[PDB]
Each structure stands twice: as structure tokens, then as C-alpha cells.
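First comes the structure, then the notes that go with it.
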Amino acid sequence: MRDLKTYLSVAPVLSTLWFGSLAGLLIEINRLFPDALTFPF
Amino acid sequence: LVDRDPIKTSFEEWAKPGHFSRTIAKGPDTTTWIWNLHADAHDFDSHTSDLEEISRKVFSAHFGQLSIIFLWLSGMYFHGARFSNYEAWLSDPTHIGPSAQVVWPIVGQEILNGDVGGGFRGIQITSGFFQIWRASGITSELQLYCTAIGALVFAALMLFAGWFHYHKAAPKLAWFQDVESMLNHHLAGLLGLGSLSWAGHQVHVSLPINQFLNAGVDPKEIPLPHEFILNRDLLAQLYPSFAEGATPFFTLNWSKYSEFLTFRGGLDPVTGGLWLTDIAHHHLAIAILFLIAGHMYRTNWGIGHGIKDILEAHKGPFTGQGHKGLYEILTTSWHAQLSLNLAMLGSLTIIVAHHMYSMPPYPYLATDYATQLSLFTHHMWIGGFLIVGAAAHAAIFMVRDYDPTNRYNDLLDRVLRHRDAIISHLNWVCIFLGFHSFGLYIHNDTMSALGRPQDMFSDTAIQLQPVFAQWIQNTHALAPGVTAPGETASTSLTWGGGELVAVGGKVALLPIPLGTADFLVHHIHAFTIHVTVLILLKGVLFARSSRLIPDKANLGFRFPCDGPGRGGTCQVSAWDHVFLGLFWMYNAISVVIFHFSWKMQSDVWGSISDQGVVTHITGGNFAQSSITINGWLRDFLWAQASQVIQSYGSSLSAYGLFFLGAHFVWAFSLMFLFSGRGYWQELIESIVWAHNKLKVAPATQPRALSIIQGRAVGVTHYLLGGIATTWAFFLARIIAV
Amino acid sequence: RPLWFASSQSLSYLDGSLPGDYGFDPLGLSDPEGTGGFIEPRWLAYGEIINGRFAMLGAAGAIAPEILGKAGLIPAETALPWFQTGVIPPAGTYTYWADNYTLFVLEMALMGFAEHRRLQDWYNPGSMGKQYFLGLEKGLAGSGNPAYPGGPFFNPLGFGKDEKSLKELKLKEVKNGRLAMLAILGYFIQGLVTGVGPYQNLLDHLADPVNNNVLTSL
Amino acid sequence: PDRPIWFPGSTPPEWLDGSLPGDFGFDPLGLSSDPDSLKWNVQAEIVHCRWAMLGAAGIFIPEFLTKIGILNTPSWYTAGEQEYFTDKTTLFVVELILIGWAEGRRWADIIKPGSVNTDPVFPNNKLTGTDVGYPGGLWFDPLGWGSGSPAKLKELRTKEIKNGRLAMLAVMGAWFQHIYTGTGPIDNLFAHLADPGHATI
Ligand code: CLA
Ligand code: CLA
Ligand code: CLA
Ligand SMILES: CC(/C=C/C=C(C)/C=C/[C@@]12O[C@]1(C)C[C@@H](O)CC2(C)C)=C\C=C\C=C(C)\C=C\C=C(C)\C=C\[C@@]12O[C@]1(C)C[C@@H](O)CC2(C)C
Ligand code: SF4
């Protein structure tokens, strides 16, 4: 559906999807490497 | 009367935001369009002028509300089955703190999973669901899982009904305007049958299971609820009158049912709550009363009353034509009905909050102090908000739907012709109450500071005794045996009978004395309520015109001002009177909840020893310390905030964080309240300049918030911050002690 | 025509065209004002006819095995009451050639074929006699009246050749269907309160009408 | 317009006009209302059919021969746990490279038809198929059956689609049967044939 695809490109839905994926990535990154205070490499 | 397929189900309107409005559907020239989209979303009256379409739209949204409520209930029941310690709490209610939420260990937040007893680690809940489930006879988690599944199914059913009654078969306007049938059905069927069904459940399920639990039986050894139905011998062993069946009911030999239908009064010593037999009898009587009351209004069979006929016959020498014409107003305007229902529901919520603390209806609820405090505060806030909404929608009706040429009413016309006298009298009453209530606190502070304690208004120097309330307490304490011969004990323990109920080493309830401090605090309550009623009633009565702006009705319900002329006209609309009354409602409710908390912690709640001596939480300092503002600052706010400020490093650190977060949010609101739009619009012009320099200027021109939007943001943030601060303070104080 | 609890509202639309019409509609459920959804005169008449036919099939079926058991013609292990034949396993169960939940799926599928074809003919008259269906679409064309399809399949003997006879037979069908619905409700609530089959209930009433009665059963 | 329909007596969707092989008017949700989605979905269905037919053969023919005892191969469910001549990740990477080259050229033919019909190394060699998803030539149609009259083609292309759909259903069935009953698919068939009344879910 073209209209359904248009509704998925509206600002709030796109922002929600982007921020959900971003939060998931950050949570997993902090889960794999906990308590980072310095960049050791 | 319905219409078949009035509106097509399609995704086309989803891709065109603002389709409900002609102005909004054009396109976003500026950023004000985005804000305009959300503010006007649910104003169905502005969308179309057809009453049938508005009614059809209103009917379907309530189905979505019911679906959301059912989803919330399903979640609440599911979390108790999967992530709770209910079965351990059921074996030792007095030593285990209820908990139904657990947290994932990610960034060190697993510290919030503190111990609560029963080999469980989680967040302690204060909603009181455990007592509700215990009073229903629920024993295992299988029943809770089934209830959650059923609630999910009901949510799906509600959503389908909402879709159907709008897209497939939408009722006609004549169906909605049948108020007699709606009243008859909502009285006889919705309320009476529901009460009868709950009485039947309490008779057949709650009473035997709760008797077995109170006897001390292991919950896993109690027979299942259906065993009491298939095996009448078990119920006969528990209640011998069940051996006679329903024969006493039909022979009018009702006295045989006295074993499980009582009129005892008071509290159950084992659990500290009301007797369940009294509750079953109460629900039976209420069901009978509501079933009879549902046969009053006339319908297709000619017998009954006509509401218009009743209204037209009530008139007097002081009121002229009386209530004639009110039937047509209340059957053509949605806003007036909404205002009336909002006011009544808010008053009912406040009454419920007052009643549930003095007559604890659930087992092991009185000795759970945190649950009591939370429920009281929650329902007080809900009632206040609903009451303010009532006045808001009354003003909306006055602005929009008032039309004397076709909807004349004499009672409303006469009120509008002497509004100056009403407003002036209310102004004088507010000033008098403020002078003679708060002034007595300042006198006490000055006399205490000057070193003259013998000149204070107190129980030791100058007594102001509330003799009217003490007389009522004495009358209610002596009611059994004189004016209520059928009762065994008083309705509540607070009237002053002299008896004490203690459950598990804690005090459940006992008589509450009244003195000089109660007089002052009650008059403070009266003053605040009167001021709020002044701001809201002035706002409603002057919505259409005044001596300042004769044509105020042409400018609408929600407009900012009428310019700097006439010396200045900021905040003249009826919307601004609701904006100003929200702040006074907040003030009044805060004072009320502070009074409740301090009085309960000082004079009621405490621990009881073997010899029978009571040690209250704060040691009874309310009588002598609350008569000054310094006392409230020192012995209430300073002393009782030590729990929330020392919660770091423990399971209560979330409340400590929320304390500071809510402080920040409250302080952040003052930027929007103390400033005006022109400054921020001028400031944005300079910021836009540098975006043009780097070719990053948006095509949607940035605009500052409107005058009304700024006012709304300020009040919303102000209320959120204040209420959240008080919430965190209360919970952190009461969970620890 | 004879009338039975008729009213001024009900007689304004019940003019006697339908078979077995006596003007009885106290609640006005068939009022042609604003028909929609499932509350519609045509759908209500069709539902009454279908429910009557199904109840007539059920009313004799729920009692036929029981009477033959007491008559000593069928084995006693099959002379069960209708509520202990596998309908309600808590009340009792009988072991068939397949487990009950397996038979349910087959019944569901066959009944789905039949009922979906019936519904699709109701929606679009004469549509079921168009697409190839094993060569059986030649006789499943219907007749334009959904409740009375006729044809070589549903009217094999060719009864009701004359229109007057057809009207009389439709009236008889309606009367018998209503009586069968009443009998089925009696089946249910008799089984609820006496806990034993309806044929044994009748024999109990015949044995002694005063000691075996509602006054003694409730 | 008079073709058999999935729901006799109903009306087929407007975008399904009967021009495609294997078309019965089944699209209640309208997932292919627009032409681009229609083409993409057709290509996805054709690829899913061809992989599912290879998978169904590979799951069922080996397992049957093991039961009658001719071969001794392990269960298809646990075939990924045996130890081969190298670690599984290396095999996965080799697979990824080869199938990336294979599928990458298939992507360009969907976007721009007839642009990848020439051999990059030996330009004397070509694919002959005119239709997207039916590549032809000596590599994919060595017997030359893949071209003919529209009657010869609409039958063969409909036979392919009807077989592929059945294979997809069978493969998912085998997966869920092994998940639930915990035994190879052929044992389930023999159990059902032993006691059809009771050898059931
Ligand atoms: C049953 C209750 C009820 C109902 C049906 C209505 C219905 C209505 N009210 Mg109303 N109202 C109510 C109670 C109710 N009210 C109460 C109790 C109050 C007093 C507080 C008001 C005060 C009020 C005012 C002051 C106005 C209305 C207006 C309206 C009309 C338009 C509403 C609209 O567009 O909403 C739009 C909805 C929103 C903009 C959502 C607001 C969100 C809140 C404020 C913040 C929530 C914070 C949240 C937790 C943060 C998460 C954010 C997320 C994005 C992350 C509509 C007929 C308006 C009207 O008629 O104008 C002519 C109007 O001006 N009402
Ligand atoms: C703490 C600050 C504060 C104080 C003291 C007041 C006080 C008052 N407000 Mg108010 N208000 C406030 C903040 C405050 N407001 C805020 C923040 C808002 C939100 C914008 C409002 C919004 C508001 C509205 C909307 C209305 C009021 C009204 C009133 C008056 C109520 C009638 C009355 O007599 O009360 C009692 C008066 C007092 C308690 C003040 C006297 C203080 C004591 C008695 C000292 C007396 C000293 C004595 C006279 C000797 C002094 C002599 C000198 C030489 C030293 C009262 C004067 C209403 C009004 O106009 O009157 C009806 C009204 O409609 N207020
Ligand atoms: C791509 C978008 C974009 C870009 C390149 C800039 C660039 C700039 N902004 Mg800015 N700004 C933006 C969006 C953007 N802004 C938005 C959406 C807002 C409203 C919240 C602001 C509000 C803002 C203020 C109030 C100020 C600036 C200022 C500045 C300048 C100082 C550098 C800086 O980081 O300031 C800090 C900028 C921010 C903190 C903005 C927040 C960042 C937002 C969230 C990024 C949004 C990106 C957007 C969603 C792009 C989507 C891409 C997608 C469609 C592909 C710099 C030229 C300053 C200046 O020099 O004054 C002229 C200044 O005082 N901006
Ligand atoms: C897609 C699929 C299911 C399809 C779903 C359908 C019908 C949806 C239909 C609809 O959309 C329509 C049409 C129209 C819409 O309006 C409505 C809906 C209803 C939404 C199944 C399988 C899809 C895909 C399949 C079958 C995949 C095959 C897997 C293979 C090849 C496995 C191979 C191996 O097994 C071997 C050979 C040997 C082993 O050792 C190793 C492995 C690797 C395991
Ligand atoms: S713009 Fe502001 S200050 Fe000026 S009249 Fe309007 S509300 Fe008052």
C-alpha cells in the first residue's frame, strides 16, 4: 500500500523507530563492555 | 435505527495529516501547524456541525478507552502471576512486603531489586492488588493467568466493537436522545445486576475460602471454589443454613440466613478489615435497591415518568418558570452533560478517598500504611482534576451552545442577571476566611517568637474547640443500642467508642480526637476550596460579556487578550480562569494530603507491645507543633525528609533521584510563566541568521510558542514537578518506617 | 387472520405475507425503521427458519437412542442420554473410532464447506451455480428465495407442486420448527435440574404425577 | 475474468486481472496494490518456490531411504552439528561469497532488465530468456523446453508455481513436526497410518 508506506515515513513514526534501534544498540554495547571510563586502545 | 456502511475503511486519510480541519489540511508553512495539529485533534465540534456525526464519533472512542483499560488490567493481573511473590505473601501477610515488578541488571540498576521477604527480590508495590486478590478467594497463579487471558480477550472484543459501531453500523441521532431508556438500563442492568452478581460470587466463593484462610489452613490445602458448589455438604458443614436450600428465601423465612448475612459492624480482629458477611448483605441490599430504582422512567409501555414533565412542574414565586426548558438543553449539548458528570465523578472520588481509610474494606489493609497513604492521595488528586474539568466544560458550553432564541431557560437567565452580587459576596467570604484562618497562624508564630506562649491559640492558652464535630462523634459512638438497635458495634472505630484493633503488633484503627489544631486546619481547607470555587465560577459566569469587554463571546472561548487598551486586558477569556484555578486546586489538595499524613503518623499509626502501650510513629506532636508555620516547616518537612535524602546506595534510591528530578521540572516551569512571547521570537531571529549563513535554514519557518501554549506548558510542568516531588517524598518516608 | 398479542406498532409491518405470521412482536425487533446489522426482517425470518430446521433435527435425535434402549432394541452401552454421549466429557464420555477433538475438526471442515456455500448464495443469488464444483453446480443454482432453494437436490420428491399447497406446507414447517425449539429448551433446562434424561423424566411423570413433578423436583 | 477463484461467488481484486501464471485472485490484505510491489512480490514468490522445492526434496528423500535402511544418514534437524572437514564459519563465508556473486547479478536484472545477459569473460556466450525470473540459455534451460507458445508457457509456469507453494507448506510442516513430536517426519507418517484415528496432534 502506497498510503501505508507514506504513513510510515511521517516524522514521529520514523523518529520512534530510529530512536528505538539506537537505544537497543547502545544498551547492547554497554552490556558487552560494562563500566567504560577510559578509551584503553 | 442505524446506517449501513457510512464511512469507508481506508489508509488514505492516514497519509494526509490535518484532514479533519480545512485550515490544517493546507500544509505546514510554519511550525505552529504542528502544534495546531495536536491541540484540535479531539474537538469533534469544530470538525463538523452535525450532531449525529459528533455523537457517532463520541460513541466509538469510549470503546477504545475501554480497550485500553482492559489491556491495563490484563497487564496488572499477568504481572502478579509471573513476577510476584503473592503465594509467599499469602502464607505470612504481616512480615512480607508485596512486590510485583523486577528489573534487568544492565547499568547497575539491579540495586533496585531489594529484599522484600519470601525469597523474592523486586520493587515493592503500593497499589493494594494483593489484598484485592486475597479478598476474592484467589489462591494460585493459574487463576491470575486465566484472568489476564480473559482481560486480553475482552480488550480485543472492545476494539472490534469500536470499529464495528463506526464503520459498519452507526446508530442514528434518535437512538442517542433516548435518555429514559438509557437511565433505566444503566440503573437496573449495569448497576443492579452487577451488584447482584458480585453478591453471588461473595456468597459462593469468597466466604468459605476466606473462612478457611482465617482459620489458619495452609492455602494449598483449601478446597477449590467449584468444590463448594458441587458438594453442598461442605457448605452445610461451614454454614448449616445452606442445608435448607432456597426454601427460606421463598417462604419469607429470611432470618435463617443470619449466619452469612450479618449486620455486625466494626472490624474483623484477625485481619483488621470489615466482615465479609456484612459486605455480602450490603451488596445484596444495594442490588435490590438499584433493581427497583430502574423502573421509574417511561418507555414503550406507557407506565413511568417523563423527565420533561417532572422538570416543567417545579417552579416558584422566586424563580419564575423554573426548570422548564432544561430538557432540550441537556439532550442537544454534549458539553453540559460532560461538565455535570465530571463534577459528580470528582465529588464521588473524593468521598471514596475519605471513606476507604476509616472503614478498611480489605483484609490486612489497615496495617499496610503505605497502601493506605497512596490510595488516599491518588484518589484525592483524581477528584480534584475532574472537578476542575467540570468548570472548564461548563465554560465551553456557555461560550458555544448558549442560544436563548431557541433554547430559553428561566433559571439560567436569572443567574446571569445578578452575577455581580454573587461574585462580590464570594469575594468577601474568601477574604474573611483568609483573614480569620491564616491570620491565626501568624499570630501564633509572632507570639511564640516574642516569648509569650500564654497568648497563643492553643489547647493550653486560648482554646478553639470544634464542638460541632465532637457532638457528631458522640452521637455516632452511641448509635448502637439507641438509634441503631440492630447494630452490634459502631460503623467506624474513629467515632470514639474506646476500643482498639491491633493486627500483628501494629495498630489498625482507634478513636481520633479533635482539638484546636483540627479547627484551624479545617478552616484552612474551607478557605482554599472557597477561593477555587470563586476563580472557577467567575470564569464561567463572565464568559460571554462583562463591563470591560461587551462582545467577549465573539472572540471565542480560548483567546489570549484584547490588546493593551482599557488599561490592559491580559487573561480575560474563560480558558485563563481554568489555568488560574488549577494552581489553587493544587494548593488545596497539597494542604489536605499533608494534613492527612501528619495526623495519621502522629495520632493513629504505631506499634503495640505486650503490656498494651502504644508508641506512635512521631509520638503525638501534631497537637502542639502544627499550630505554627515553623512547626510545619520543622517537625514535618525537615524531619520527615531525612528518609528520602538518605536513600542513596539502597533499594530506595529511585525515590531520591525522582525527588531532585521533580525539583528540576518544577523549577523549569517558571521560565514559561514569568516571560512573554516577543522576547523569544526576537531571539530566534538571530539564531535563524546563522543557519542561513551555512545553508541549513529549514523551509518550515521556526516560530515561538503562542501565548496560550506557553501558559499551558508552564502550568503542566508546574503541576508535574510539584506532584512528583510530593509522591517521591511520601513513598520514601512511608516505605522505610 | 387470527392474532396473538398484537400491537399497533407490530401490526404496521406484519401484514401476513410471511408464513406463520400472527402479529406477535412485543419488542418491535422487526420494525423496518433503520434496519441494519443483523437486526433486519429478512435475516430474522431466515434465522428463524434455519433454527427451526436444526432444532427439529436435534429434538428427535436427542431422544431416539434413549427410547430404543428402554425398548430393548439397541445395546445398553449406546443407549446413553444426550449429555453423556461425548458432548460434555465431564458429565461422561464414550469412546468412538476417533478421539472427540479429532472428529471436531472433520465436522468443522465439512460444515464449513456447506455453510460457506449457503452464505455465498445468500449474498449473491445464483452465484453457487457458476464455478465448476465436481459437476454438482448444475443443481445447486438455487431458486432466488434463500430459505427455500428447491431443485433436484433439495426437492427430490417434487412436493409442493401447487402454490396453495406450498403455502400450507410452509406454515406447517414453521409451526413444527417453533415447537421443536421449545422442546429443545425444555431438554436443556430439564437436564439441568433433574440430572437425568428426558425420556426417564417423562416415565417418572407418568408413574406418579404428584410425587414426580416440578413441585417435588425444584 | 471467468477463471476459478479462491472464494467462489466473490469478486477478485482489481489489480489481479488473471494475466500472471498461478493467479486465483487471492489478496485480501492488498499487499501488492501498486505495480512495483507486484513485480517484487512475484520475483520473491518465484525464488521462494525454487528454494523450497530443493529443500523439500533434500529433507524428505534422504530421510525416507534411511528408514527403509538403504542409507544411514543422520537427521536433517541435527545435520548442522556434525563435524566436517573444516569449521562451519569458513563454509559460511565461502557460501556468502559465491551466493553473493550469484544473487548480485540477479538483483541487477530486476532493476534493469536484460543488462546482465552477456558473459563477462567470453562474450560469445549469452542468456536467451526475455522474462524476468526465467533466464533461459544453455546454462538454465539446456533442453530448450522453457520457450514456446503462450499456451505451452502459461501451463508450465503455473505447474512450477503450484508445486512450489505445496513444497513451502510441506517444509514448514516438517519443521514444526520435528519441533513438537521430536521425531523424524517419516516416522510421523507411519504412526499416522498405523492409527489414523488417534495418531494426531
Ligand atoms: C472524560 C474526560 C474528558 C473528556 C472527554 C474531555 C474532552 C475534551 N476536552 Mg477536556 N478536560 C478534562 C476532561 C475531559 N476533557 C479535565 C478533567 C480537564 C481539566 C484539567 C480538562 C480541560 C480541558 C481544557 C482546558 C480544554 C479541554 C478541551 C477538550 C476538547 C478537546 C480535547 C483535545 O483536543 O485534547 C487534546 C489532547 C492533548 C493535547 C493531550 C495533552 C497531553 C497532556 C496535557 C500531557 C501528558 C503528559 C505525558 C504523560 C507526557 C508524555 C509525552 C510523550 C509524547 C512522550 C475535548 C472535547 C479543549 C477544548 O474544548 O477547546 C475548545 C480545551 O481547551 N479540556
Ligand atoms: C504566598 C503568596 C500569596 C499570598 C499571601 C496570596 C494571598 C491572596 N491571594 Mg493569591 N496567589 C498567589 C500567591 C499568594 N496569594 C499565587 C502564586 C497565585 C497564582 C498566580 C495566586 C492567585 C490568586 C488568585 C487568582 C486570587 C488570589 C487571591 C488572594 C487573596 C485571597 C483573599 C484574602 O483576603 O486572603 C487572605 C489574605 C491574606 C492571608 C493575606 C494577609 C496576610 C496576613 C493576614 C498579614 C496581615 C497583616 C496586617 C493586615 C497588618 C499589616 C500592616 C502593615 C503596616 C504591616 C489573598 C490576599 C484572590 C483575591 O483576589 O481575593 C479573593 C483571587 O481571586 N490569589
Ligand atoms: C541538521 C540540522 C542542524 C544543523 C546542521 C545545525 C547546526 C547548527 N546549529 Mg542548530 N538546531 C537544529 C538543527 C540543526 N542545527 C534543530 C532541529 C534545532 C531545534 C531544536 C536547533 C536549535 C539550535 C539553537 C537553539 C542553536 C543552534 C545553533 C547551531 C549552530 C552551532 C553549532 C551547534 O551544534 O549548535 C548546537 C545545536 C543544537 C544543540 C541543535 C540540536 C541538534 C538536533 C537535535 C539535530 C537535528 C538534526 C536533524 C533531525 C537532521 C535530520 C537529518 C535527516 C533528515 C537525514 C550550528 C550552525 C546555535 C547557533 O549558532 O545559533 C545560531 C544555537 O544557539 N541550533
Ligand atoms: C513463505 C512460507 C509461508 C507463506 C505464507 C503465506 C501463505 C502468506 C499468505 C498471504 O500473503 C498472501 C498470499 C496474501 C495476503 O493478502 C494474505 C497472506 C495470508 C498474508 C513458507 C516457507 C518458506 C521458505 C522455505 C520453505 C524455505 C526452505 C528451506 C530450505 C531450502 C532448507 C534446506 C535444508 O533442509 C535441507 C534441504 C537439508 C538440511 O540438512 C539443511 C536445510 C538448510 C535446513
Ligand atoms: S500581548 Fe501579552 S502583554 Fe500584550 S495584551 Fe496580550 S497578553 Fe497582555
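Following Swiss-Prot, chain C residues are numbered 53-270, in order.
Backbone N, Cα and C atoms are what each Cβ position is placed from, and that goes for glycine too.
According to DSSP, C:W56 (chlorophyll b 1 binding site) is assigned to coil rather than to any helix or strand. Using a 10 Å Cβ-Cβ cutoff, C:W56 (chlorophyll b 1 binding site) registers 8 neighbours. Residues or ranges marked as chlorophyll b 1 binding site in Swiss-Prot: C:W56.
Sequence annotations record features per position, and here Swiss-Prot assigns chlorophyll a 1 binding site to C:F76, C:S82, C:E100, C:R230 based on similarity to another entry. In this structure, C:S82 (chlorophyll a 1 binding site) belongs to neither helix nor strand by DSSP; it is coil. Spatially close to C:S82 (chlorophyll a 1 binding site) yet at least six residues away along the chain are C:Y65, C:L66, C:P93, C:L96, judged by Cβ distances under 8 angstroms.
C:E100 (mutagenesis position) falls within a helical segment according to DSSP. Among the mutagenesis results in Swiss-Prot, C:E100 to V has the note: Impaired complex formation with chlorophyll; when associated with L-230. The residue drawn here is the original one.
Counting every protein chain shown, the Cβ of C:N103 (mutagenesis position) has 15 other Cβ atoms within 10 Å. For the mutagenesis of C:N103 to F, Swiss-Prot gives this note: Reduced chlorophyll-b content in pigment complex. The structure shown keeps the original residue.
Among the sequence features in Swiss-Prot, the mutagenesis site C:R105 to L is noted as follows: Impaired complex formation with chlorophyll; when associated with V-225. Every protein chain shown contributes to the tally, and the Cβ of C:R105 (mutagenesis position) ends up with 15 other Cβ atoms within 10 Å.
Annotation note: C:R170 (mutagenesis position) sits in a helical segment as assigned by DSSP. Swiss-Prot gives this note for the published mutagenesis C:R170 to L: Reduced chlorophyll-a and chlorophyll-b content in pigment complex; when associated with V-167.
A sphere of 10 angstroms centred on the C-beta of C:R170 (mutagenesis position) encloses 14 other C-beta atoms. Taken from Swiss-Prot, the feature chlorophyll b 4 binding site covers C:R170, and the record attributes it to similarity to another entry.
Annotation source Swiss-Prot lists chlorophyll a 6 binding site at C:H257. Long-range Cβ neighbours of C:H257 (chlorophyll a 6 binding site) (same chain, at least 6 residues apart, Cβ-Cβ under 8 Å): C:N264, C:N265.
Each residue contributes its Cα atom, and for C:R105 (mutagenesis position) and C:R230 (chlorophyll a 1 binding site) those atoms are 9 Å apart. Long-range Cβ neighbours of C:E100 (mutagenesis position) (same chain, at least 6 residues apart, Cβ-Cβ under 8 Å): C:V226, C:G229. For C:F76 (chlorophyll a 1 binding site), the same-chain residues 6+ apart in sequence whose C-beta sits under 8 angstroms from its C-beta are C:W56, C:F57, C:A58, C:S62.
C:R170 (mutagenesis position) sits 14 Å from C:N103 (mutagenesis position), taking the Cα positions as reference.
Residues C:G72, C:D73, C:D77, C:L96, C:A97 surround the recorded chlorophyll a 1 site, their Cβ atoms falling within 8 Å of the Cβ centroid of C:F76, C:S82, C:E100, C:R230, which are themselves excluded. Site extent for chlorophyll a 1: among the recorded binding residues C:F76, C:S82, C:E100, C:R230, the largest C-alpha separation is 18 Å. In the shown protein chains, 16 other C-beta atoms lie within 10 A of the C-beta of C:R230 (chlorophyll a 1 binding site).
Under DSSP, C:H257 (chlorophyll a 6 binding site) is assigned to a helix (H, G or I) in the three-state scheme.
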